[PDB]
Amino acid sequence: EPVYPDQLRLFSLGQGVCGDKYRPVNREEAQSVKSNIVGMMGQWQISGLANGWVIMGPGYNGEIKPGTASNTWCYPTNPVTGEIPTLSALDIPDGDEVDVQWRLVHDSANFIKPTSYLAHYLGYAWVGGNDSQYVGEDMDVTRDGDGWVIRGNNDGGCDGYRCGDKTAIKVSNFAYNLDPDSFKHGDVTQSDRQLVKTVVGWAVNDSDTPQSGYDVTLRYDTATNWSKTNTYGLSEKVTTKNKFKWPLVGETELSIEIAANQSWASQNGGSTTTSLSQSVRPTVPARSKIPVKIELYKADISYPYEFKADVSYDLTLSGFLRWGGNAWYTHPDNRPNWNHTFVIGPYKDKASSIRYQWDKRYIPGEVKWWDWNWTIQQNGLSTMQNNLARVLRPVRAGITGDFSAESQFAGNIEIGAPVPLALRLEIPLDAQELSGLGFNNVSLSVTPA
């Protein structure tokens, strides 16, 4: 009877008020799933719990403490019971696409048996080979065009009505979504921030009046370039759902964008030039000078990389449905030949979503395909739970290669304390030498703030 975080809903209806069919989450309940709630809150959010308590956002370290709030964390007065657990990922090593697929479809404990049992619990007939009396055993895995077919070996004769008609499980339409946030990196091959030049001098206030309200601005443009390799050919088909910026590693500042819906293997490098300007608005007492410095740096970095790409596929179950026991909502008794496609991965529509069908099973108007309550009655709640959690187990392929980047950047303009003379700039800049160091169109200017 745990509290299910994915059933929580926030209401903004006044002190301790919840919407219809919801009730306020109490402190014990909130504690039991604390990190999940906090992880659904804004940094400085503070939300009400029942009986004078409040739970705070991650900026407050997700504290539960007494208080009042106009918004309230709430939970179904009648929650959907026995959710399908989420299991830890199944990690498959980087490889070419065939070898990655092969590794998946030939896994007995993680793929063959779970999908077989699923076909079996749904009412599909003869999910098993002739040389075993158990479901999902003596299965034949064969390549079929761009996909794969799992199906009980059928050699020879067999005993049972229509035992020759073995149910087939076909895996197709593989896709691979790189998860930017799964980023991990090996040991930093090359790394350093080297000082290539320091621009140094003075800014002088010649007047007899404390001068201020004057900006001293350095403008310059530099190039950042980066490259990367892709260890294997799978990367030729992996994409990322949304554009993202390359992770920051080291102090070497970098601006690199990976494009959405573009072959990982097609984004192997680039160079960007950007005009940047930084300034300071110093107060310089009358008839004085202040020292000014600007450090210029070259930075580069190399390191082996690895992301995870979430592997999704369609599971098409085809075979005839057993008499006096199948899970189709009509419960057909004529042994019809049946075909159904589940999408293992990102949701596509209700008909093809085990998770959706499952969570809605107690709503008769939603039961338009499989009758999961029947599967539960026949095999038991935890049996259906453990099987589907294995069927739906996230599968992730590793995406590897080497990364390398190079940039040139200026440090901040730094100033020292005023010295009495014994806004005018005395700060030599050699355009040619700077250009040779990768800093172009460099200027230092004095203008009203």
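Sequence positions for chain A are given in Swiss-Prot numbering; the residues included correspond to 25-446, 464-490, in order.
Quick check of the header: X-ray crystallography, 2.1 Å.
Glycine residues also receive a Cβ, built from the backbone N, Cα and C atoms like all the rest.
What Swiss-Prot annotates here:
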| type | residues | note |
| --- | --- | --- |
| MUTAGEN | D211 to A | No effect on heptamerization |
| MUTAGEN | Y244 to G | Blocks the hemolytic activity. Does not affect the initial structure, the ability to bind to cell-surface receptors or the capacity to form heptamers. Does not insert into membranes and form pores; the mutant heptamer is hydrophilic instead of being hydrophobic |
| MUTAGEN | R305 to A | Impairs heptamerization |
| MUTAGEN | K313 to A | No effect on heptamerization |
| MUTAGEN | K374 to A | Impairs heptamerization |
| MUTAGEN | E390 to A | Nearly abolishes heptamerization |
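Projection of Swiss-Prot feature records onto the structure.
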residue	record	DSSP (3 states)
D211	mutagenesis position	coil
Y244	mutagenesis position	strand
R305	mutagenesis position	coil
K313	mutagenesis position	strand
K374	mutagenesis position	helix
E390	mutagenesis position	helix
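Neighbours of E390 (mutagenesis position) among the mutagenesis positions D211, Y244, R305, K313, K374, defined as a Cα within 10 Å of its Cα, are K374. If you look at the deposited chain, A446 and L464 flank 17 residues with no coordinates, and their C-alpha atoms are 17 Å apart. Here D211 (mutagenesis position) is compared against the mutagenesis positions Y244, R305, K313, and the shortest C-alpha distance is to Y244. Just so you know, of the mutagenesis positions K313, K374, the Cβ with the fewest other Cβ atoms around it within 10 Å is the one at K374.
Around the Cβ of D211 (mutagenesis position), 7 further Cβ atoms fall within 10 Å across all displayed protein chains. Here the Cβ of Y244 (mutagenesis position) has 23 other Cβ atoms within 10 Å, regardless of which shown protein chain they belong to. Within the set of mutagenesis positions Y244, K313, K374, the entry lying nearest in space to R305 (mutagenesis position) is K313 (CA atoms). Neighbour density for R305 (mutagenesis position): within 10 A of its CB lie 11 other CB atoms from the protein chains shown.
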